[PDB]
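Participant: Okay, here's the structure, questions in a sec.
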Amino acid sequence: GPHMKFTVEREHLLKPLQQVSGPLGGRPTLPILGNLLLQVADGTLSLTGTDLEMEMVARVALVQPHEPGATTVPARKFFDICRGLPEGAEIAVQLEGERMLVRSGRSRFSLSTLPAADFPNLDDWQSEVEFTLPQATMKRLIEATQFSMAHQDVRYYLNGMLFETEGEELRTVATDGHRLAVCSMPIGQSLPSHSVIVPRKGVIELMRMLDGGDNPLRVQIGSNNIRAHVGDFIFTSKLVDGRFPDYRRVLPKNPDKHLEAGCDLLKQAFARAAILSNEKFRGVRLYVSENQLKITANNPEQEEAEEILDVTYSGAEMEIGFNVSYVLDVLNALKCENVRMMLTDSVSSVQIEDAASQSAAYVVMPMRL
Amino acid sequence: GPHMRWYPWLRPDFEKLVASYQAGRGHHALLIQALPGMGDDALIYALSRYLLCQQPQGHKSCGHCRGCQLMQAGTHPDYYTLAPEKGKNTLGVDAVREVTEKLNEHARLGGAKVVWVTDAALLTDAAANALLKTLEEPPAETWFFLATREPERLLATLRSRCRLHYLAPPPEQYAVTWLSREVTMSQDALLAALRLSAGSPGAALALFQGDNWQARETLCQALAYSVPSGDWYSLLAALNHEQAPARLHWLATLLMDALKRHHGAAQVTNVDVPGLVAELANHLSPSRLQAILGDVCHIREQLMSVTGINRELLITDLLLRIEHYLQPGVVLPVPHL
Amino acid sequence: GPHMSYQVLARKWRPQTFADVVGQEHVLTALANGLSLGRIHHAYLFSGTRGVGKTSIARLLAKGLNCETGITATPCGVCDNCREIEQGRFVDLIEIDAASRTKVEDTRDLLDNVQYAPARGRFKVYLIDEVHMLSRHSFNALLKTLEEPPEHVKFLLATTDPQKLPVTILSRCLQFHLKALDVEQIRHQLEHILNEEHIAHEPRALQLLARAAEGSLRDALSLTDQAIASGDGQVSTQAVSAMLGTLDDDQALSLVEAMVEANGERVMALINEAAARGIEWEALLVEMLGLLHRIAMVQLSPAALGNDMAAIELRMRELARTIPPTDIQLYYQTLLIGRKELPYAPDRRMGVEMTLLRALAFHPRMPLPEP
Amino acid sequence: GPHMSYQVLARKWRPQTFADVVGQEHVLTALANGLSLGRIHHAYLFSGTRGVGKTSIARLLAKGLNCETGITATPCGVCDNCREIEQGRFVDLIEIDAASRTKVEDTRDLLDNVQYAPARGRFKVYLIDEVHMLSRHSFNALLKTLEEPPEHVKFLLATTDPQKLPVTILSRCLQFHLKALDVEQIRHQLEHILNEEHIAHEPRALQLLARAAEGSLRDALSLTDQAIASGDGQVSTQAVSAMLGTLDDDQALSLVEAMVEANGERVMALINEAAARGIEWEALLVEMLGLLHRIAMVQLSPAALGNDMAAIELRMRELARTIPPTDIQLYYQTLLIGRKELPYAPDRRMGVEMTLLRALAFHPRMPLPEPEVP
Amino acid sequence: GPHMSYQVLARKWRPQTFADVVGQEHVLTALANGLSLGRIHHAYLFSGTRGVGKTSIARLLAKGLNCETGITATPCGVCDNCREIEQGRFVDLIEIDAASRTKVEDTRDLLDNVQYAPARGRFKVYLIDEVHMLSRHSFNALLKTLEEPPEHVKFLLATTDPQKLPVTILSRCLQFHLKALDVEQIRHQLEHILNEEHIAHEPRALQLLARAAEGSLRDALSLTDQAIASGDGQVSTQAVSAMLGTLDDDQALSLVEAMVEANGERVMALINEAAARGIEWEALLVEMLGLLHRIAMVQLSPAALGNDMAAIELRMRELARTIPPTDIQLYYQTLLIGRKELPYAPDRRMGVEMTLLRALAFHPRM
DNA sequence: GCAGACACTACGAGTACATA
DNA sequence: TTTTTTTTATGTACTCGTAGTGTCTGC
Ligand SMILES: Nc1ncnc2c1ncn2[C@@H]1O[C@H](COP(=O)(O)OP(=O)(O)O)[C@@H](O)[C@H]1O
Ligand SMILES: Nc1ncnc2c1ncn2[C@@H]1O[C@H](COP(=O)(O)OP(=O)(O)O)[C@@H](O)[C@H]1O
Ligand SMILES: Nc1ncnc2c1ncn2[C@@H]1O[C@H](COP(=O)(O)OP(=O)(O)O)[C@@H](O)[C@H]1O
Ligand code: BEF
Ligand code: BEF
Ligand code: BEF
Ligand SMILES: [Mg+2]
Ligand SMILES: [Mg+2]
Ligand SMILES: [Mg+2]
Ligand SMILES: [Zn+2]
Ligand SMILES: [Zn+2]
Ligand SMILES: [Zn+2]
Ligand SMILES: [Zn+2]
């Protein structure tokens with residue numbers, strides 16, 4: 001246990017500390033799960049947060065004298081101490097036994113630690129495949145499918161989302177047994193099809209790490225684990241083991257009925273109609289007639305809601321009852337202007353797609369008709 | 001027997017099962033039937049050590065690998081064990097449900113997964129039924145190991161699922177030699193202890209190691225005092241204990257030997273106590289002995305089965321009913337026809 | 001490697017079409033007639049003993065209901081829906097181990113999700129096995145759905161004890177009872193399986209396995225796997241007889257002769273000899289009960305006695321000649337109650353000793369020596 | 001008939017008007033009089049056993065309350081309201097499945113919307129199915145609602161066991177009780193069903209089905225559907241008898257006679273015949289026990305025998321007047337002990353044979369001979 | 001609709017003056033004297049069995065306390081405050097369905113109005129109905145309010161089980177316990193109610209209706225309305241007798257009475273009726289066994305009657321006196337054997353019939 | 001941006017009760 | 001006058017404190 005003298009600046013830490021904060025504090029299930037891992041090595045500071053199944057470390061350059069080592073420092077206390085200091089104020093840290101003395105000007109704080117050995121880590125491994133995808137593209141991949149993930153469903157498959165590759169295309173699939181969200185985007189590199197399943201929480205930290213910067217997100221796909229790299233930030237997590245439902249088997253086989261309209265108008269109309277929907281089911285009935293759309297909603301309070309939309313439709317009239325929360329989420333994800341829908345039958349799955357390009361697609365399974 | 005002692009009378013069966021497991025011709029759910037202390041725990045431990053890590057030479061331990069390091073330290077996460085909470089006495093269905101879902105969530109390390117129930121007879125009905133689908137269709141390379149002292153007590157819907165293995169008790173002479181080597185006691189005491197434990201050398205070793213021998217000799221002295229006077233109530237002082245079912249079984253064994261002596265059976269079970277069996281034969285009629293034996297067996301079963309039952313009240317009632325039976329002119333009970 | 005894990009016969013030989021059933025013809029005829037016509041129901045409850053086929057029958061019913069060939073009495077394995085139902089991963093067939101999830105919360109979530117339309121399947125089949133373990137709250141939750149379910153929903157329930165289920169649930173479903181398989185059907189299925197697996201067998205071993213299966217085919221397959229593991233890759237009469245501890249000599253006959261003669265010394269000497277060789281006690285009591293049944297029958301009809309026990313016919317004839325029927329009935333009753341009492345007083349040896357002493361008690365054991 | 005959709009008889013033939021309801025004359029007359037005269041109470045509780053009509057009658061009352069022709073005792077099938085009720089899509093017939101919505105929060109939600117008036121209806125009906133399922137807080141949340149409900153809200157509760165409801169709820173709501181249906185009513189209803197639906201049938205099979213589902217009509221309908229499945233789309237005596245596992249009364253009494261008159265060979269022959277037929281042995285014991293009990297009952301009074309056993313009625317009498325009741329007690333005890341100890345016999349056939357042999361040995365009149373040597 | 005207008009007998013005829021409450025004389029007299037002398041406790045907690053007027057008497061108290069003519073035992077109907085009490089829309093009467101507003105949030109919100117003066121009444125009166133179910137923290141808030149109550153606020157708690165209430169609230173509340181109404185009072189008020197309405201009635205039918213209800217007036221009135229509906233507008237003896245036979249539940253007592261008198265036809269009819277009224281046969285036989293046990297015990301000491309048999313005492317005393325102990329012991333043994341033997345018998349109705357026949361066979365009745 | 005506020009919803013824990 | 005005293009397994013509600021999540025308001 002050598003002395004640990006940090007001499008750092010706020011502007012170089014507050015963003016890395018925020019990034020490494022993540023799913024820390026909150027629910028402490030056991031003490032040695034710990035708060036942080038601070039490591040001084042080769043003029044770099046590695047700050048590690050964990051969740052007993054996840055890990056992420058931020059690297060901060062040490063342009064000043066340092067002492068290598070590894071120890072812990074409380075998450076909320078350190079974060080708030082660093083945040084509350086004057087803008088640009090320096091931080092000087094010393095270690096005495098198991099005590100951290102943090103000094104800023106004339107301000108002194110004492111902090112308790114735990115041995116670095118007691119901290120739980122993840123066993124190293126040999127990476128299987130690796131991607132270097134641009135940040136904006138990865139954000140587009142995640143946002144198009146994040147909402148559709150299941151909420152603690154018994155079918156563990158639905159609790160995450162799948163990333164797969166075919167040559168130059170990367171496909172992302174999410175589902176919960178009622179919704180399907182698939183999005184395929186170009187890569188620029190060709191790698192074999194090694195599907196991976198990432199749990200919901202891990203996807204949340206993947207979203208948090210992304211900052212829309214020029215640095216491409218690197219990812220190492222393993223067998224039962226995942227690693228990510230954004231600049232100086234490293235991340236790793238476990239994986240859900242199994243197989244996702246075949247999306248091609250879920251997508252409609254005979255999308256004969258076609259519809260096209262404006263995303264904004266449909267989203268606003270569905271939001272208006274969902275007010276009177278059943279708060280426990282959120283089911284709305286859709287009647288498609290010649291160049292006309294009709295949405296009808298009812299709730300146990302016996303209130304009725306009707307909305308009519310101008311649309312282009314060349315098929316036959318059809319009735320179909322489906323959830324309004326799902327279509328609202330789909331339209332929220334779909335940020336373009338014009339949206340197309342493919343329908344087959346009154347109890348057939350409905351495909352939602354961008355009119356500008358195929359890009360990503362969605363599937364909604366109707367309610368009881 | 002403190003913990004997991006290898007037993008020579010286990011060596012044959014062991015290798016046989018390995019021959020089944022190594023060739024990929026072993027049932028996923030194997031139900032071990034063995035006496036208490038027969039060593040089924042050691043057999044299951046050795047099997048799990050073979051299964052759960054990198055393949056060894058093909059026999060013995062698994063060598064010096066990550067599997068052995070995690071297993072010996074009890075840290076391997078692919079080695080699920082079902083043991084009743086020490087505060088409780090039975091396998092809560094919540095524990096089995098958690099184990100089954102964790103097993104459904106795929107292995108963590110390389111290799112197969114092993115689930116071991118420390119005792120099948122302690123499974124409650126809900127806990128027993130929570131294992132039916134998992135036994136019927138294990139997820140992938142999942143091997144179960146259930147230990148029991150009698151398969152009939154277990155549910156019929158579970159005995160169907162599991163391939164049953166039988167750990168036959170060792171021949172009596174060999175077990176006597178082994179125990180005499182292990183424990184320095186006279187031959188008669190050794191034989192009586194072995195026959196008391198139905199030929200289970202591990203159970204006899206456990207009986208000798210603890211204070212059970214002192215309790216048995218105290219019960220013998222109390223019975224010797226009580227039999228001629230007819231004051232059986234004093235036996236309460238020796239019968240009320242946490243090990244009451246075992247002492248009631250000892251009493252039933254003494255009554256069985258008394259009836260044997262009345263019929264003059266060439267074989268007995270309390271060899272080293274001829275005085276007590278002679279006194280019981282002399283002072284008690286065969287019908288009275290049979291009735292007392294039936295009542296004692298019934299009380300032992302009621303104590304062992306119904307959880308939470310009060311020991312003191314039952315034992316006192318049994319002793320008072322026996323006192324009533326010893327008095328002349330009292331109608332004896334008969335088995336429920 | 002075709003067997004990554006040991007695909008035990010209880011799992012490999014699961015029926016895939018209606019023609020693989022071992023003879024549950026009474027329910028199969030109803031199922032085939034219902035599927036052939038338009039008469040289809042939304043709640044089937046198959047009940048019976050363990051390892052009789054009701055889960056397999058339910059899975060076959062689901063395969064027939066969802067195959068894209070149509071509603072066929074005989075499902076086609078070529079169908080993609082059948083390909084997925086025979087394995088896992090079918091979006092429609094939702095199999096719930098009721099004992100695993102007895103909480104009313106899971107049942108309520110299931111009944112919330114039942115409203116949605118099926119994915120690419122004619123009927124969303126809910127197969128709830130071991131339904132008798134569900135909590136009473138879940139039972140009552142499963143009332144209003146089973147009575148007026150959506151057209152695209154079919155409920156298949158399986159249980160080993162119909163009584164434990166509330167009468168209300170039984171009142172809404174088609175109750176099928178799967179009779180325990182007879183000896184001949186089990187033997188024929190076992191010989192067919194072993195011939196298909198290229199594993200040698202003997203007729204006597206198969207007959208013993210069928211006899212000990214107690215009417216359950218899963219028991220027969222488990223016993224066959226026991227024999228395979230302990231029979232060096234073949235089903236042999238010696239291996240199964242040794243593992244079952246069955247009696248080939250007249251030990252039971254000599255024991256009952258000594259007992260009816262009220263010779264306690266002989267009875268206990270024979271029981272000690274039986275303990276020496278480790279004969280299974282339950283089998284001994286079963287054989288004694290069977291011999292007493294034969295004694296009663298020959299007392300009623302001597303012709304009936306002519307059976308496999310021909311080499312020992314004279315002994316049973318003498319016992320029937322010398323023993324009143326009432327004593328035989330009392331002996332049978334005592335031995336039967338004793339058999340009920342084996343899984344009591346865990347040391348089963350003294351349990352059989354208790355039973356034999358109770359049987360001996362009826363006749364006088366007086367020291368009075370008379371011929 | 002013409003409907004290619006083979007709707008389940010338990011669903012297709014749900015009562016439409018008060019004329020289509022069989023039995024339950026008490027509740028039917030009470031509701032007809034309380035709806036023709038007026039004075040509609042604000043809470044009903046239909047208490048009865050399974051499959052007697054605890055819900056369909058509630059739906060009929062709902063139809064009778066808010067009908068276009070006013071409050072009527074004859075629910076029409078012409079106006080929109082009644083058909084919407086039957087289709088289950090009606091706006092005001094809030095069908096509260098109390099099994100699912102059992103928590104107190106859901107009951108509070110239900111009580112919150114009580115005053116918000118009915119839409120396209122004279123009354124709003126809160127048909128709470130299986131009220132005996134609500135939690136204690138849910139039970140007690142609706143007390144002051146039941147005691148002083150709004151003038152437009154009527155509760156209709158339907159429970160199987162009212163004893164589990166708190167006593168104050170039994171006080172507030174009307175307590176209508178539905179008796180279990182009789183065998184003749186069930187047979188008549190099934191004859192109506194299999195005449196309206198073009199399915200050939202035999203009266204003996206209908207009687208067997210009616211008796212096998214005693215007290216509950218939905219049980220009878222399900223058994224009849226399953227018998228149609230078992231048979232070639234027709235309810236025949238052979239199909240029903242084979243399906244139920246029951247043994248025809250004539251042959252069981254033949255076995256009983258062979259036991260009583262100490263004819264061992266006839267007993268064995270009948271046992272062999274039953275074995276060849278595949279009838280479950282425990283079912284044979286059950287039928288013999290039932291016949292012995294019926295003999296005891298007709299000894300109690302000759303009126304105890306209905307037309308159900310009429311085919312062998314004479315034989316029944318010829319067994320009642322020839323043997324004392326003590327012999328029946330002994331026979332019933334022996335066969336019942338045999339049934340109790342059957343599961344542990346070497347075989348079910350062996351157990352049944354041994355039980356019959358014991359009844360033959362121990363029966364008093366002309367018992368089995370004992371060995372000549374003492 | 002097209003049926004004129006007919007209210008419910010339970011909600012109607014609710015008393016509006018203290019003289020219209022039938023029975024419970026001690027509570028009414030104590031309240032009258034307390035209001036006369038000006039001795040009013042801070043909190044009045046009513047308790048008793050169902051349907052004995054606890055809520056109605058509490059509502060009468062709330063009407064009286066805010067009457068403009070003054071605090072009196074007989075508030076007028078003249079006062080507009082009294083009229084608003086009638087209509088249920090009174091600003092100074094706060095009716096809280098504590099069975100619905102159990103959470104501490106709503107209770108605290110409604111108890112934070114103690115700081116505000118009454119709008120048009122002398123006392124801000126809280127009528128917290130069904131107080132027994134209430135969250136523990138809501139009990140804490142209520143206790144904190146009652147410990148230091150404003151002089152212009154009086155509490156009127158009502159409940160069915162006072163045991164569930166915490167002792168800290170009981171020790172601060174003047175508790176009034178209401179008796180179950182006597183049969184004669186119930187019959188008298190039933191006669192008066194049926195005469196005030198234009199409904200014909202019969203004396204024996206009225207007595208049957210009064211006896212059927214277990215001392216609760218709401219039960220009596222509910223059965224009265226149900227019988228009127230079933231009785232074709234007339235309370236006739238045969239119709240109500242048949243109705244109560246259909247609603248008859250204490251089958252086991254009649255079974256015991258018929259069995260001990262060796263009436264084979266009567267017991268057969270009774271068991272047929274108990275089969276039609278779908279029940280559990282094991283439960284019926286357990287009830288019969290328990291009743292026989294009680295009859296055997298009562299003969300040893302009358303004090304065995306207790307409180308449960310308050311509505312059953314008359315028949316049980318006769319059964320205990322008229323039957324020798326040996327016969328009761330034999331019947332108990334026969335029924336115990338029958339219950340042990342029941343599950344293995346055929347369908348349990350057959351087994352119960354057989355056990356009853358076994359018990360009947362002992363007497364020499366032919 | 002925007003983060004705090006504020007709502008809102010969910011989860012654990014302590015308590016009460018039911019059925020077997 | 002003073003202490004004396006309990007049967008679990010499994011499940012289902014109910015209610016309050018603490019935290020996690022959305023979102024949007026003048027900040
Ligand atoms: N009717 C049958 N035909 C063929 N095999 C059967 C039959 N019944 C049972 N089996 C065998 O038993 C095994 C388990 O059958 P299963 O259908 O699960 O019985 P259960 O009704 O108790 O769930 C099957 O894998 C099959 O080998
Ligand atoms: N009294 C009856 N008359 C005619 N059919 C009946 C009667 N009772 C029950 N049924 C049959 O049972 C089906 C469902 O009855 P239901 O009224 O739901 O019983 P429950 O009282 O249990 O809800 C009906 O569709 C009808 O065919
Ligand atoms: N003492 C009584 N005098 C007159 N009617 C009564 C009495 N007690 C109960 N009732 C009748 O019962 C109906 C409901 O009474 P209520 O006082 O609400 O009972 P609870 O004590 O359960 O709240 C009243 O409308 C009234 O008809
Ligand atoms: F083993 Be089976 F499902 F009864
Ligand atoms: F099927 Be009923 F409502 F019990
Ligand atoms: F309104 Be009471 F308490 F039934
Ligand atoms: Mg199964
Ligand atoms: Mg219903
Ligand atoms: Mg009240
Ligand atoms: Zn190893
Ligand atoms: Zn097919
Ligand atoms: Zn109408
Ligand atoms: Zn006034």
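Think of each number as a place in line: the chain as shown, counted from 1.
For all residues, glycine too, the Cβ spot is worked out from N, Cα and C.
Summarising the annotation, Swiss-Prot assigns ATP binding site to E:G48, E:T49, E:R50, E:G51, E:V52, E:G53, E:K54, E:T55. Under the heading Zn(2+) binding site, Swiss-Prot lists E:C67, E:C76, E:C79, E:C82. Under the heading of mutagenesis, Swiss-Prot lists E:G121 to D (Swiss-Prot position 118) and annotates it as follows: In dnaX2016(Ts); present in both isoforms, unable to grow at 42 degrees Celsius.
Describe the structural context of these features.
Facilitator: In sequence order, E:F46, E:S47, E:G48, E:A158, E:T159, E:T160, E:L178 constitute the residues six or more apart from E:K54 (ATP binding site) in its chain with CB-CB distances below 8 Å.
In the three-state DSSP reading, E:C67 (Zn(2+) binding site) counts as coil.
For the recorded site, E:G121 (mutagenesis position), the DSSP three-state label reads coil.
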Participant: Quick check: of the binding-site residues listed here (E:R50, E:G51, E:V52, E:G53, E:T55), which one has the Cα closest to that of E:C82 (Zn(2+) binding site)?
Facilitator: E:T55
Participant: Are there any residues in the same chain, six or more apart in sequence, whose C-beta is under 8 angstroms from the C-beta of E:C79 (Zn(2+) binding site), and if so which?
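Facilitator: Listed in sequence order: E:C67, E:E68, E:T69.
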Participant: Which site among E:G48, E:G51 has the most other CB atoms no more than 10 Å from its CB, taking these as binding-site residues?
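Facilitator: Sorting the candidates by Cβ neighbours within 10 Å, the top entry is E:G51.
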Participant: Please identify, among the recorded positions E:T49, E:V52, E:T55, E:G121, the one with the smallest Cα-Cα distance to E:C76 (Zn(2+) binding site).
Facilitator: E:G121
Participant: Just checking, which of E:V52, E:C67, E:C76, E:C82 (binding-site residues) has the fewest C-beta atoms within 10 Å of its C-beta?
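Facilitator: It is E:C76 that, of the binding-site residues E:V52, E:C67, E:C76, E:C82, has the fewest other Cβ atoms within 10 Å.
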Participant: From the binding-site residues E:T49, E:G51, E:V52, E:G53, E:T55, pick the residue whose C-alpha lies nearest to the C-alpha of E:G121 (mutagenesis position).
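Facilitator: For E:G121 (mutagenesis position), the closest Cα among E:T49, E:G51, E:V52, E:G53, E:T55 is found at E:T55.
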Participant: Given a separation of at least six residues and a C-beta threshold under 8 Å, show me what packs close to E:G53 (ATP binding site) in the same chain.
Facilitator: E:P15, E:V21, E:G23, E:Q24, E:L178, E:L217
Participant: Show which residues of the chain containing E:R50 (ATP binding site), separated from it by at least 6 in sequence, have their CB under 8 Å from its CB.
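Facilitator: For E:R50 (ATP binding site), the qualifying residues are E:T160, E:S216, E:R218, E:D219.
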Participant: Considering only the binding-site residues E:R50, E:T55, E:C82, which possess a Cβ situated under 6 angstroms from at least one atom of ligand 6?
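Facilitator: What lies within reach of ligand 6, judged by Cβ under 6 Å, is E:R50, E:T55.
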Participant: Using the CB centroid of E:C67, E:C76, E:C79, E:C82 as the Zn(2+) site centre, which other residues of the same chain sit with their CB within 8 A?
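Facilitator: Residues close to the Zn(2+) site, other than E:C67, E:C76, E:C79, E:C82: E:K63, E:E68, E:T69, E:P75, E:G77, E:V78, E:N81, E:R83.
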Participant: Given the ATP site residues E:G48, E:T49, E:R50, E:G51, E:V52, E:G53, E:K54, E:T55, which other residues of that chain have a Cβ within 8 Å of the mean position of their Cβ atoms, reported in sequence order?
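Facilitator: Filtered neighbour residues, in order: E:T160, E:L178, E:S216, E:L217, E:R218.
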Participant: Select from E:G48, E:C67, E:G121 the recorded positions whose C-beta atom falls under 8 Å of at least one C-beta in chain D, and return them in sequence order or as 'none'.
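Facilitator: Out of E:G48, E:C67, E:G121, none lie under 8 Å of chain D.
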Participant: Take the Cβ of E:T49 (ATP binding site) and count every other Cβ within 10 Å, whichever protein chain it belongs to.
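Facilitator: I count 20 other Cβ atoms within 10 Å of it.
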